[PDB]
Amino acid sequence: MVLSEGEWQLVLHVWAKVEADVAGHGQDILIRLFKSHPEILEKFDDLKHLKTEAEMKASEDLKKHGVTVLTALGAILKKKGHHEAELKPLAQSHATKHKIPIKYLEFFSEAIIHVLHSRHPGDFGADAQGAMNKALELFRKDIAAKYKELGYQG
Ligand code: HEM
């Protein structure tokens, strides 16, 4: 799938709102992810002890993870699909070091969409939601192919 310039503009318009508070969005996205998929929480050794939302919001380590993830994702989105340079190191942190299935990236994308709608409904209507889902689908498609290229089926 291919995004138009106008679609990329909707994605990056929304992403500008994330960049106004990267750490807080990162917290809310990981918390939503861990609440929907506690089996994913178990894969973070430094976070899997966190048993409540209040604990997760207090965790400096969780906040650091959120910033790391959104910083990398933001760099990827700003490439508007021309992101092969960014996907290679990311696949390796994910496809050799650990084994992060594509389905987990799908769950992560669902949490992003949820948090964007929860924090910015007035700037995140149907067109913007579709465009963000399209950009995240392209991310997942291309990281899946990068996985395979490195010898991991995802
Ligand atoms: C449910 C989805 C995901 C899971 C379960 C997951 C899990 C992990 C794990 C276990 C590590 C290495 C553990 C560590 O050394 O701390 C890691 C590294 C990393 N992940 Fe993810 N990840 C997910 C989604 C994402 C997404 C969507 C992005 C960015 C678009 C991302 C960006 C990174 C980066 C940049 C690193 C390297 C961090 C570093 O070098 O310290 N992750 N991920």
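Numbering starts at 1 and runs along the chain as displayed.
A Cβ is built for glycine as well, from the same backbone N, Cα and C atoms used for every other residue.
As annotated by Swiss-Prot, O2 binding site applies to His65. In three-state terms derived from DSSP, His65 (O2 binding site) belongs to a helical segment.
Among the features that Swiss-Prot reports, nitrite binding site is placed at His65, with the record citing similarity to another entry. Every protein chain shown contributes to the tally, and the Cβ of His65 (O2 binding site) ends up with 17 other Cβ atoms within 10 Å.
The Cβ of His94 (heme b binding site) has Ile100, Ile143, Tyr147 as same-chain neighbours under 8 Å, each 6 or more residues away in sequence. Residues annotated as heme b binding site in Swiss-Prot: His94.
The annotation that Swiss-Prot gives for the naturally occurring variant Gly122 to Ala reads: In metmyoglobin. Cβ environment of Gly122 (variant position): no same-chain residue six or more positions apart lies under 8 Å away. Annotation note: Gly122 (variant position) sits in a helical segment as assigned by DSSP.
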